[PDB]
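Some notes on the structure that comes next.
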Amino acid sequence: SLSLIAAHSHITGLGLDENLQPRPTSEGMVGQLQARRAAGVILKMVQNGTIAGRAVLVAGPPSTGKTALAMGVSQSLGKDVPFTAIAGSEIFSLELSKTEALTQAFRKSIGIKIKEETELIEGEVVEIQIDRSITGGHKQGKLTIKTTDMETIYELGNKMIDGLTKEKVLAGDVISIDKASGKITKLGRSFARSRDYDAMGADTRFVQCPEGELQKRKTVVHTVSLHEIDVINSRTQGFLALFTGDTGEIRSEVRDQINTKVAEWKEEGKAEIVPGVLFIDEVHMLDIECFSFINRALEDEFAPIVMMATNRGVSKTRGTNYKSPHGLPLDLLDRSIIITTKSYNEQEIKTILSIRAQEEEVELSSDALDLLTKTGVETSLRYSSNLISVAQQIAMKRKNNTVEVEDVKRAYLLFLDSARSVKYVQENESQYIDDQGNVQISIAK
Amino acid sequence: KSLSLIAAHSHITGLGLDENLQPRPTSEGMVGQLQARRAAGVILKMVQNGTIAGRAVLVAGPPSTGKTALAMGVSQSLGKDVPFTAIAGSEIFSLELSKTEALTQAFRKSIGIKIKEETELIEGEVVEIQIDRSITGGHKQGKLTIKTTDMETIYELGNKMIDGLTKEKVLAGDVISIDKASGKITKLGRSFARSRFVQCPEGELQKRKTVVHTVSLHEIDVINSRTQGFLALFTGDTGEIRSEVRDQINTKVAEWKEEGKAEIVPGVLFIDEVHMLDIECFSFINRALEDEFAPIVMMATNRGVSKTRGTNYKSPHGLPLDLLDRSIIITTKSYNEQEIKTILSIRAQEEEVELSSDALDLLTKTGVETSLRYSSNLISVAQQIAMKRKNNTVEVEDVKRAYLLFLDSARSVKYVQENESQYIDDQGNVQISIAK
Amino acid sequence: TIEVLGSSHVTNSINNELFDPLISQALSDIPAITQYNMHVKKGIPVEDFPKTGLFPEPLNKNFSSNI
Amino acid sequence: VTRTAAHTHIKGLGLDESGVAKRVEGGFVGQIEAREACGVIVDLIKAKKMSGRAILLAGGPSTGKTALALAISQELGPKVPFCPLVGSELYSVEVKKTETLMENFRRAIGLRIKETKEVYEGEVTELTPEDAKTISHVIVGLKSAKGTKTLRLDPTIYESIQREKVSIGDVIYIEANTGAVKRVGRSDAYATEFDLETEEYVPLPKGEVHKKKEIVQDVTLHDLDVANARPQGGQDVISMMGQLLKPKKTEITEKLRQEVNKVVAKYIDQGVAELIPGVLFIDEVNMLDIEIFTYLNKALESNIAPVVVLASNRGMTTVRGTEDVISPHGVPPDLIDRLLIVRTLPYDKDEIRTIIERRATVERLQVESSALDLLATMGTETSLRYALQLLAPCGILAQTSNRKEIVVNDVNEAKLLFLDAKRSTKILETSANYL
Amino acid sequence: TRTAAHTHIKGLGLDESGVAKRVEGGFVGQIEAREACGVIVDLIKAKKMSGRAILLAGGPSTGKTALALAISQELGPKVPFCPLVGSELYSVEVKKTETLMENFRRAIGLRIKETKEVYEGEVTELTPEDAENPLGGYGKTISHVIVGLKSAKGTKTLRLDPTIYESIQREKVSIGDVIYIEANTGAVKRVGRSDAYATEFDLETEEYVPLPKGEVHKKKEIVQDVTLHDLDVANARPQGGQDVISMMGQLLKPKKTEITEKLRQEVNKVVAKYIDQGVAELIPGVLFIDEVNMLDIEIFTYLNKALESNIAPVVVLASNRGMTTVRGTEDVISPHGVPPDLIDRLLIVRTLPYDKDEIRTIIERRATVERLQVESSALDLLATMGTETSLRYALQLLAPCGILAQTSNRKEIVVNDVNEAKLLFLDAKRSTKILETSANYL
Ligand SMILES: Nc1ncnc2c1ncn2[C@@H]1O[C@H](COP(=O)(O)OP(=O)(O)O)[C@@H](O)[C@H]1O
Ligand SMILES: Nc1ncnc2c1ncn2[C@@H]1O[C@H](COP(=O)(O)OP(=O)(O)O)[C@@H](O)[C@H]1O
Ligand SMILES: Nc1ncnc2c1ncn2[C@@H]1O[C@H](COP(=O)(O)OP(=O)(O)O)[C@@H](O)[C@H]1O
Ligand SMILES: Nc1ncnc2c1ncn2[C@@H]1O[C@H](COP(=O)(O)OP(=O)(O)O)[C@@H](O)[C@H]1O
């Protein structure tokens, strides 16, 4: 697969009951009962879908579980619901305004759901017979398609003849034709003719011969966010702008016609509206203009639920020269509700370390787990989390499979935390370059 | 080739040294500065040996004391076929390229690949061309009687040679060179036939010549990147060449070097006024100096304990101490009266100016009083003042008239400080009126 | 002009890039008697012609040349 | 012959099977604990299981941080990707710095692909196409010095054959898997049809017509990202002239990254592809802005992020982009909490002498012992780097007087010509007009 | 049904020829500002003046944006209304002056009417009739083209030009398809195929529009509503052309450009020429800018220039600052972040804060819009909560109360649910007290 063991991959959903009551340890989350209950309330707000434009703020000290709670919300949200998780530094672009980047991030988080039916005729072409009239204005086509089980004869129109003359099939290629829409594709060449032409070439590919029933019926569901429609209706060939990001400040008229037409599509009954969540991690470093645009853009009907995370105290706001709580102005803090996380104790740190050791497939002893719990009490939690992973390798170099206290002590001595590094820098300040660019290179005076 | 009127360092043809790298008192247009010239000769031997890479040399001293002259002497004594990239400090603050990308291009412009190849040519003198053509132009027949001063021959020509001779019309009496593989025909001119003008070639018609190509690494980087062609070598919009094609070129160059198909020549990258670079440029140079494909970087500066750009503290020579740890420093000194007189005599012989002896003593006195460059600039104005009164030799009063007409720095500062009420100060206050 | 001594492939590729027949046909037009020879005398339909006449019109007759 | 530039005496970490460092081994002198920690990190990277792990190694200047990073890259081998970077390279004028950081993050994850090369090459002796205005197939006959071989070809390759202007008697090159057709030129058997021709004449190939070869392709994830994110479109195989409108870099969306990940995850399960994570090394990390420092926290939490190795030589220093954030090593405390710090200690006199002797050995110079003591004393007095960079002028000055060996007088002469930073500062202070 | 912070207000709620009543149209209180906004609405409906500016000022959570949206609802949907934020003018493609001028021209509308004479329906016959004396060296010289059309309850045979048959051949018009011919231009277009010719082939791509209703020939009067900015961006960009530049720019990124004053002058003079003909009506509208303190003094200076124009619409500005420095200046102290040059050119409407009964009534209306049922004692405790902390905090704490009531399988909010929502979700003041009384980087 293409996923390694991430920072928090043990979190699979939010560990709640049916009455929104959090279990002490379930679904990878340990502790934080009030924050998990509030996140369950916000999850029920998203799943209800009748409300729009609400702002919560997860405030706490570092290494407490704000982005862990956001990951739990994203995992318990389920599929086909848009969840757009960005950081604070992503909106500063050189060819897009901050307002336009925030508009695209807002409209990436609300989608529409469209159901459609497919009647597929997928098979290998045997023989195409083209009949031309004397006048030549109308043409007929005898198509011989086949599977491994049955084959039949189909009648074609002139538009079939034109569409098969383009991307021309050579009597032994695998195609698939739709009946309701007339979609035409060339999947490739069969493996029965793989030893025919002695050199394949540039623009060919080999597929298996399709088997089973030749006719198939399938209902498929598509979820398209409003940003995709905004990009597509802005150019001639717009999917290249969807995959390359060169959209470049899409205008407002196309946005309001897309809003009007999606309201008309909801009223007709073709499509339905799926609201989602926009998560902004480390929200404290946005400009004051972005905050102005945010608290004006939270008042629209086509607005998702915005989850913002920060860990600053009373700090200055970028773009101004004064300090504010959480690095956010009071106008934005008026239109918000705050979930506050609390620091852990010995038992919760021990349980989180046990879960992270189980997830990384690392076996520990009781004494090593107690020593790592004491280290995570004194130092932070992520230091012990990294200490587990390096102590596993130190264990495996000894031809031993379980991590002992000697390995934890060796990993503690080899790698330093913040406080010991600060002490060693401050005791030996002459050997480092200070703020004025002074350094004693030589060891002799 | 290489048109040039007169430069400020055009009298310098190289470092004046013996076989033991000892400096002569006066050789190849360079006088004085014995230790600096010896150190630059050792640096020249470093470049000529080519077995070491990524060594940084700093040339620091007072202004107008032989720094750019030393760099020009090193570049002249290097000779041709060895890359030498001389840039200024303000040339990398671009609008379409980042500073690190411009520095990377300036670094990779100074390492060359030497490739020897052989090609065969037909250089001769056309005696007679016979062309047989049809009505519709289907089949063409051609006879070509062509010769040198040594042989004579007749060639049957195919259809594509007929087309290549009709285009770029070759007549009898011409001297042409034909490449058989590519079909490129070049008219060298007309022969000596009064009945331009070149000499009829000698020897064999079909010659085989070996040519040597020196291609910089930046040229192969531009060519191998498929998004732009070779015209970006001339138009200049290379535009942030990626590192993957740099890795491919760095592997393929060593692959050619191991197989013996090509050779490595290193060059010199000279950065004049290095103190105008930013701190992010120095941090890039600190890691770019440790590559195998890194030239020898010579930097020239004249600042002393100034502010490093991009920071708020002061550093020696305008450079941070981690960069200065990675460098060895050549220091220049101020000039005496005799060396100033010799430099002014050399500049007098360079600009075809005839000088009297007492005028030379006056120029030396006003050179050790004010500046070397001021006396080096007066010496051509005084020649025009001499030619106004119709005599060839510049006399004393000819120097005095130019001294009276054209001012220097100190007299201008004195007159400005005397009459500062008539000029615009820092605060923007001026007085234009004369009365009251 | 880029020259490589001792190879005809570079000359063929350079002559293909400088005088690409699709683009050079797009920036010009077919003569009328030639078009009559293609369509009527040779049976080639109209839609099978190469695309021609994509050059933008100048402002005047005086603005069409530097001479 | 051989080029030495401040390195290449470093061959590795010089550890044994139990991971304990030898004193002088692999070109490394001293520095036991940092080498052991780097060996543990190398083993963790070779375990190929964890994503987003980070390491910062800190110490004074001229202590061995970049040498340890290069020793890690040499210990991993050339198969594992390794992306070196400086902190000033993240500031570009075409895209934002976060896009450059994400591109350098995805440049360190590689894929190994098993591929086959099949080549036909020889003289064209028969070129017969057959239809059923539309050709059906072409029979091409090839001949080399070991014999002939006939092939059938599709009209697609026939169009490229006709585009290459291939006639009877030309030596061609056909790749079976890709369909690429290359023309070499006419043969020497047809060199006498005219006295003068524009065609180049090549001899017949000596080997067989059919050649098969097993090859291994290494492709990073950024290559697959940039192969699909071309804004102008695809390019031809051969193009000496560039496109008329300049294609610049663009902010690649995450949808393309997800689809590339889907394709790679499909290809891995069939056994065609093998995934190899690598190392992103960033030297001089104190040049990073606070916005890049914030985006690094999000980028380290992804599922495919490689192992990042940082280095810094600062003390308690204000973070760039901020006013009053004093933090160790110029790194904000948010990122330091996700880091593991390895300390680097300075050297004593005997290790400086051993390093000078080791560098003099690899530069093929012979130094007298009394000159080596003077060089060690100079290295302790001013700098180790100043003593290391004065070896080549000493060699040149010894070669000047026809000697293959360094004497003390050469060291004194090279000290007289070239100055260090301290004596330059002393000349700077007691000067009149700008030195 | 989606509710988002608004849509409980339906206009201002004034009566005719008089003043605002106490509660009407979703508004509680704010009588004088509602009367002033109604006077401004009547002035806009008078359709005479140009470039009048209204700045409405007050504290946070007072109702400035609600008053602007009430003005927009009171005008109706046919009058243009351009909402804007002061941070939107900073673009990295074009200068902010051009963005302000584009948003100025977006707020003026043109109503045009036209008559179309069409012939549409399924083709019955298509015969190019030959001439009596054909010319030599040619083939099938055509004198006219006979086309028969069929629709719902009407068939009619036509007699056409010789020229249109070329367009019939280029548009690939066969028998049985549905065509559309306007009178003065010709220009037959193929709208599709009839549904009676759908099931003779198993596979096809062409769509099947059914037979059109009404007669084959009917003159229809259409009415189209555009803006001046649409005309500017339509005349500035080229039409469908055969040059390579037009097709190359259509496949590239639509980069915004500096529209010249000459194009605007030509557009205004041709619009005035067609207005004087009696065909076009000009409808000025409202340009609304929220949080105008984000503008710097350059945009303020260009606003001073552009408000004295001949065509400029009514601009409504909103701000909530007091004595504040203007952005882009270091020492200019100004009310509401607006320089005195612009302050002298507008009229200021002051908005006042609320009291406890108005807070309770607003909470009652926002509860009855969100389809919620609140107990009376819980309503009084929520009104006390809104008095103590904020009106917006009391409004935003309604949906967690409804969710917690639903989780206990009840349909009514009680005191315990609002206490649980108090304990779960914090406000700004208690979070600030938590930040101040902690020293762990909180
Ligand atoms: N309740 C929890 N259960 C399990 N793991 C947790 C919990 N809270 C925090 N963690 C772990 O702590 C690590 C760092 O915490 P993080 O979520 O980054 O806090 P913050 O976002 O405040 O920095 C994460 O890898 C996460 O797995
Ligand atoms: N040793 C020398 N021999 C000849 N000319 C010299 C010498 N030193 C200096 N000059 C002259 O003095 C002038 C100043 O030299 P230069 O090094 O360019 O100034 P700076 O030291 O400010 O860079 C030059 O024009 C050069 O011709
Ligand atoms: N333990 C060691 N053994 C041998 N050479 C060393 C050792 N440590 C450092 N060096 C040499 O000293 C120099 C220090 O350079 P570098 O490590 O890049 O400086 P910094 O640590 O400031 O980045 C390198 O050229 C390296 O070859
Ligand atoms: N007079 C009023 N009647 C009913 N609701 C009001 C009134 N004034 C304000 N509100 C409500 O207060 C909320 C916020 O007010 P808002 O218009 O944002 O004030 P401001 O624009 O000054 O911040 C809106 O959702 C609105 O519904």
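Residues 15-209, 220-460, in that order, are what chain B shows, numbered as in Swiss-Prot.
From the backbone N, Cα and C atoms, a Cβ is placed for every residue, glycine too.
The DSSP secondary structure for B:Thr79 (ATP binding site) is coil. The Cβ of B:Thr79 (ATP binding site) lies under 8 Å from the Cβ of B:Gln47, B:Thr356, B:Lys357, B:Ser358, B:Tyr359, each on the same chain and at least six residues away in sequence. Per Swiss-Prot, the feature ATP binding site maps to B:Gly75, B:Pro76, B:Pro77, B:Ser78, B:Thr79, B:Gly80, B:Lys81, B:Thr82; the stated evidence is similarity to another entry.
According to Swiss-Prot, the experimentally introduced change B:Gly80 to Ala is described as follows: Growth defect at 37 degrees Celsius. Counting only same-chain residues six or more apart in sequence, the Cβ atoms lying under 8 angstroms from the Cβ of B:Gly80 (mutagenesis position) belong to B:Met44, B:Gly46, B:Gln47, B:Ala50, B:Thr356.
Where Swiss-Prot documents B:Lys81 to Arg as a mutagenesis experiment, the accompanying text is: Growth defect at 37 degrees Celsius. Around B:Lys81 (mutagenesis position), a 10 Å sphere centred on its CB holds 23 further CB atoms from the protein chains shown.
Looking at Swiss-Prot, the entry for mutagenesis of B:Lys81 to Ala says: Defect in snoRNA accumulation. Growth defect at 37 degrees Celsius.
Same-chain residues with CB within 8 A of the center of the B:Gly75, B:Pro76, B:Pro77, B:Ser78, B:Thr79, B:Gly80, B:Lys81, B:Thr82 CB atoms, the ATP site residues themselves not counted, are B:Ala83, B:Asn326, B:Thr356. Put plainly, the binding-site residues B:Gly75, B:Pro76, B:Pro77 were compared by Cβ crowding within 10 Å, and the winner is B:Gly75. For B:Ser78 (ATP binding site), the count of additional Cβ atoms within 10 Å of its Cβ stands at 17 [all protein chains shown]. Here the Cβ of B:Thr82 (ATP binding site) has 17 other Cβ atoms within 10 Å, regardless of which shown protein chain they belong to. By the rule that a residue counts when its Cβ sits under 6 Å from some atom of ligand 2, the recorded positions B:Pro76, B:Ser78, B:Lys81 yield B:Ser78, B:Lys81. Proximity to chain D, defined as a CB-CB distance below 8 A, holds for none of the recorded positions B:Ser78, B:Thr79, B:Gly80, B:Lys81, B:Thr82. For the pair B:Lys81 (mutagenesis position) and B:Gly75 (ATP binding site), the C-alpha distance works out to 8 angstrom.
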